[PDB]
Protein chains: 2
Amino acid sequence: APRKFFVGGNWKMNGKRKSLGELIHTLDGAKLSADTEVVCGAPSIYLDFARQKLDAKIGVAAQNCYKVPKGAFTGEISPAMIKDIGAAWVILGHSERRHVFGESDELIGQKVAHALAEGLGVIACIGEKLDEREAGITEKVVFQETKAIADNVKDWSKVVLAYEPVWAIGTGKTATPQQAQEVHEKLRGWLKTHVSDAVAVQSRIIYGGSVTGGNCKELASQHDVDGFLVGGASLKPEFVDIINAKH
Amino acid sequence: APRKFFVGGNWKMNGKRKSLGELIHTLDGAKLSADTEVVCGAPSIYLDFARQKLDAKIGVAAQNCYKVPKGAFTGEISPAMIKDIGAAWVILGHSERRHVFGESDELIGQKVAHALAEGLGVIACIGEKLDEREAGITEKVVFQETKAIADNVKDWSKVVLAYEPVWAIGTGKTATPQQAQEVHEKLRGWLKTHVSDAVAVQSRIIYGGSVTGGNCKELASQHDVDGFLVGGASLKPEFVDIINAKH
């Protein structure tokens, strides 16, 4: 019913001890709260710090999770880890991961599944890139991925869908309230039809682009939109600023 | 001599708070030589606990980093963060990476370079698998790998080469102390050839395979060998048994 407004703060491979501490402190002070779910995610390591310095209110989700409990994979890491330490979420399927590391739909799926099985909140990143939007495969792209996700899935009372349009990410161009509504609406419907009303309904859909001070408001002011994923911007008081979005 | 036993513990993802602590303690209360250099690397989010904890004389590494400091690489850890925390050792292009993910020469190189740059110690993985070993192209591959490394590199003091016998990967096989000696000697020549005498001489080549108390002395004595890049072993006291079941 709610579709509780959701803000995702993804720190990326940025932030130094100092700056990060700063950011967190700020966020804490930052009364602004509301009926808002704010989830912060930072590099594996900084992870612990994050947990420890931060406060409940802001959930800590990590970018990139690995399927399997334990194993032989120098580099990677298992969710159990963040778990034992203090993280409760995990974002995967990020256009970035998609493009640079070659992760696969199959991978996203397995990931998702393990995480859930293991009690981890999941954040599925689904995305389209200029070139494809163009030939007109938004449909195919998004629809497929979501398929993958749900398929591997096993319930959502802990799941969010974040829609990324790369056709407008550092690729020159202007992404409007509109394109968002449009694509969002559609995903939703796909969702609904393939899974069921309850699911369709309770599952939250957030905007994955350049979300700033003014945009946030602008976008949420939009119907079938329940949240967003901030990067760049997120680095500053912008987060609060943005989070504050509302009708 | 100018060259001391180099022992590196690659924990992969098996990590647990309890476990780690105990291991550490044991290790720390343990008696280790000074002609031997000991360093261990594990999950980004444990790397910190590790340092906070472990006895000031034990070395520490990241089994990975992305070829960029501050950037948009969801899930990637940076050389820079490494240092910021206070880490000094980094691991690039390991077999696991390389074959169950998709990491390559150019990549590895670029990385090694940046790492060297950020004043960090580079640990580079060179690997020979079944097919290659077989054809007898192992040589070719190893040398090409070494060069890539080499070129990216230049400051051979904070530069360590680790040799991986894969053909001893779910093959029901086992690498002969002969084979490894062979590999090591040939690698040294190649380096000798390409860079110079000084290099060839000073440069540390370590074994990236099995390794236990019962193979330890033998192996180590092996002559042309400077140590181990150990997996399993470094989780429990087996490591220390080794460390001191070396002499």
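Here chain A follows Swiss-Prot for its numbers: 2-248, in order, are the residues you see.
Per deposition record, X-ray crystallography, 2.5 Å.
Cβ coordinates come from backbone N, Cα and C, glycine included.
The active site, electrophile annotation in Swiss-Prot covers A:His95 and rests on experimental evidence. A:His95 (mutagenesis position) counts 29 other C-beta atoms within 10 Å of its own C-beta, drawing on all protein chains shown. Mapped onto three states, the DSSP output places A:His95 (mutagenesis position) in coil.
The annotation active site, proton acceptor is assigned in Swiss-Prot to A:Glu165 on the grounds of experimental evidence. A strand conformation is recorded for A:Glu165 (mutagenesis position) in the three-state DSSP classification.
Following the DSSP three-state reduction, the secondary structure of A:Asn11 (substrate binding site) is strand. Around the Cβ of A:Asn11 (substrate binding site), the same chain contributes A:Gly42, A:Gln64, A:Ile92, A:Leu230, A:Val231, A:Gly232, A:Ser235, each under 8 angstroms and 6 or more positions distant in sequence. Annotated substrate binding site per Swiss-Prot: A:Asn11, A:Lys13, in sequence order, evidence recorded as experimental evidence.
According to Swiss-Prot, the mutagenesis experiment A:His95 to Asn carries the following note: Reduces activity 5000-fold.
Listed in Swiss-Prot as a mutagenesis experiment, A:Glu165 to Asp is described as follows: Reduces activity 300-fold. A simple way to gauge crowding: the CB of A:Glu165 (mutagenesis position) has 25 other CB atoms within 10 angstroms, across all the protein chains here.
Here the CA atom of A:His95 (mutagenesis position) lies 8 Å from the CA atom of A:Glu165 (mutagenesis position).
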